[PDB]
Amino acid sequence: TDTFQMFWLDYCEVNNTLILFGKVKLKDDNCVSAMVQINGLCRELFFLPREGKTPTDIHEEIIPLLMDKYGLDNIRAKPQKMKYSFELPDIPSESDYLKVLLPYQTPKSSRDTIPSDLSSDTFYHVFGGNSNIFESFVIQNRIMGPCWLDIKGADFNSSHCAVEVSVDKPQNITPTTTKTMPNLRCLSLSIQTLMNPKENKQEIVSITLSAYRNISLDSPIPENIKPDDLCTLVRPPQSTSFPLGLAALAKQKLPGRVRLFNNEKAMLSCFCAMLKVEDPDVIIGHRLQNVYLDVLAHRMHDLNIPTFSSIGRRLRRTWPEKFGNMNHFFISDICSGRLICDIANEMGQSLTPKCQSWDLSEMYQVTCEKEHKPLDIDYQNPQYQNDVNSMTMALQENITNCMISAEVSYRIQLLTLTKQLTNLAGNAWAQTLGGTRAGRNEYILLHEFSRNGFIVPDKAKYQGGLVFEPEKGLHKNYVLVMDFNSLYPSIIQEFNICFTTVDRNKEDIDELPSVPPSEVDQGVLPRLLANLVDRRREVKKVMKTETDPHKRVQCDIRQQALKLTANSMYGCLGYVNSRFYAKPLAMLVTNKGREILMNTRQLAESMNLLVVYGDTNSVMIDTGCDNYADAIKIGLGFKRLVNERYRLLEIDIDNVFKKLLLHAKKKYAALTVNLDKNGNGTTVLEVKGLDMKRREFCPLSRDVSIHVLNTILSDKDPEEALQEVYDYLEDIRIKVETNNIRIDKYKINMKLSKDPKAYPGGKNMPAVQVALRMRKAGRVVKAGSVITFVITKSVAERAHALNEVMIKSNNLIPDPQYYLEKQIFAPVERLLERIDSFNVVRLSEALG
DNA sequence: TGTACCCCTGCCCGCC
Ligand SMILES: Nc1nc2c(ncn2[C@H]2C[C@H](O)[C@@H](COP(=O)(O)OP(=O)(O)OP(=O)(O)O)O2)c(=O)[nH]1
């Protein structure tokens, strides 16, 4: 009747007011975009009186000063007992502050914040004087992520949205308890570009728009869901005219609508109009955030498009004057309103760790198990300004790419997972989709603390885990790997480490503090971490009884995502730029960790058990058993003995290795025993740290390492197994020298963290030279890029891009000398070093 | 206005 109900998704700050973008059900319950403009929000300032003065003394003093300063008729202010438990010195654990409410929008001095160090005769500190509008709203009104909102007193008369409402009382908006959510209008994008040798900038040739008007995150997303619409927007690449027969052939072979334009300006103008109309909640894509959104923005800026703001939901008539590495924030604000669901950004990458480059094709293969052979489209080639079939081919590649981005997006549950994490943290959905962890920690703490009458802080360096020196070599007996479930998170709870409970010297953050006595009640941090580990426990419970393989994978991501979250809770204690940075606390967590790992080793030593290796939270035990169950007895026995030492913290049997080959620290190969339904036990090769597992080692090298390990660890006569390996390698030598191997098996990946320019000794680095050639060719390469290349027949002077090599026309052949020495010999030598009766010279001979 | 979990351990490259 009078209660206006909106489901918020994103926000934006403007003119000292807060704006929420969301979805609304009308009388027929149909869902449309809406934009609320919340006014009358205030900052909760807290003045701290000196020893001898009281909140009353302060009020008498500043309330008139502030009224004059900001020209206010009246200012709400009351005394309030608040607790401080953070790194500042000279702040009492609890005091009577004068809580003052200073509206963000004031008649005068609207943006003159009160400095926290402001001193006076009555007070000496002032908390919460710089807090940001969004924070103040979400905290005061207890909003915990994307949720339904009851908004009373909605003014409709006083954006690219259907509805536009404004409220003058923040108190009017209140969260509902409804856990169901609207359907989301998703619009996947795919943009093809070409570089201009004139200005050295990237221009847009085509854009594909795959709409999915009803995506419900309540129920699961059906696989391969077909879009409710598909539309491509093509521009000429070289000349102003396409090739005769493009339209006809397009509607004959290409899926969905295809509309041709005369120049770019026109194409983008249509694109913007289309966004405004479709008005989607989420924008799917691959490398949107870090490449294509940036390009799109600059082009619209250069071509002087008026409807550029269409990308977002806020109507901007003018471009941010500072536009032209701040483009990050700028673009995020312009997109304010529509969630950017990039599957290849940090958030996406964290859900798909099995990838080495996160190329769209690789991501498709990994997450969907479907193979797609990518096509290198270079619109610089006149092949596309003349041949018509080439053009239709490129467009088709772009359609498939857009479709793949969307599918993978739904497959990895990017939207469902991020939303849930956002509701857990109480921050914004967009921010979580960006791939933040400091933000989700910051906000979960902001809420938990504020809810319990705590003052929140205004807006290597220590020793880590313990890693034992391994018993480097092979262990033919059954080995046990005992692991501590969520070591650090569990430690926090065990010894009750928290901002509120741990005594620490705030004059020296490098001074190790000490666990609090059992008398002290459980703090904030252990409580939240408690809930986190509970959630991961429940998800791993469901994963153990899931029939579908696809759903089980989907659960594995979910549990290691909640794992990342809880671990991040700890990390942010040691994150210098964390709002809740507490070096001493982190220090203490790692400390008790090491202590516990020692005690775990010693406990085994006393039982005359062999501790062959350990890393942070695990220990490996050579039991001297020839069978599984006999080791398992010693395992469960040792388990019972350590669990008695701790209240919450508990060790368990992680894996069992029929045979273990320790190479170094953090590197080893072993044979895991996996039990089946009918008690059947099988063997699987597990590897850690070894060269084969790195991206700088080609697929050939990987296969070689895997075979060598399989036979070496296989129950075969030691000298006979060695023989089998030598022979295998003699054969590989011939295959590589003659060139009887597919070039794809030679490919090497290496991510440049810096720009290829910022590499002084880059002349030696092959990946750098390759990135330089790529850029010259017109390919977008930048910090974070992953470069795939091959050494052909100085090493760096002979390294070329993979795609350039797979072009027979270029006649590029891999250098067998390099790959035999570095890619095959080096790793196998490191694989077999500590193995009995291994001969290094015999190996060197078998190759060169 | 303006982001970004922690530390541990090897392998390149160069130099003292
Ligand atoms: N800050 C931070 N700490 C981590 C991270 N990964 C691991 N750690 C630390 C904290 C963990 O408690 C400890 C154990 O690491 P593990 O990889 O074995 O996973 P964890 O023990 O947390 O869970 P699990 O054994 O799989 O049940 O190492 C991380 O990504 N960030």
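Swiss-Prot numbering applies to chain A: residues 349-506, 511-676, 681-815, 841-1174, 1188-1242, in that order.
According to its header, the structure was obtained by X-ray crystallography, 3.1 Å.
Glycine too: its Cβ is placed from the backbone N, Cα and C atoms.
Secondary structure at A:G493 (variant position), taken from DSSP and collapsed to helix, strand or coil, is coil. Residues near A:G493 (variant position) in space but far in sequence (CB under 8 A, at least 6 apart, same chain), listed by position: A:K775, A:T778, A:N779, A:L780, A:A781, A:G782, A:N783, A:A784, A:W785. For the natural variant A:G493 to R, the note given in Swiss-Prot is In temperature sensitive mutant.
Quoted from Swiss-Prot, the note attached to the mutagenesis of A:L868 to M states: Increases rates of C-to-A transversion substitutions. There are 22 other CB atoms within 10 A of the CB of A:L868 (mutagenesis position), with all protein chains counted.
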Please report the end-to-end Cα distance in Å across the unmodelled region of 4 residues, from A:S506 to A:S511, as a whole number.
13
Let me know the whole-Å distance spanning the Cα atoms of A:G676 and A:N681; 4 residues are not modelled in that stretch.
9
Quick one: 13 residues missing from A:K1174 to A:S1188, so how many Å between their CAs?
10
Gap-flanking C-alpha distance, A:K815-A:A841 [25 residues absent from model], angstrom
23
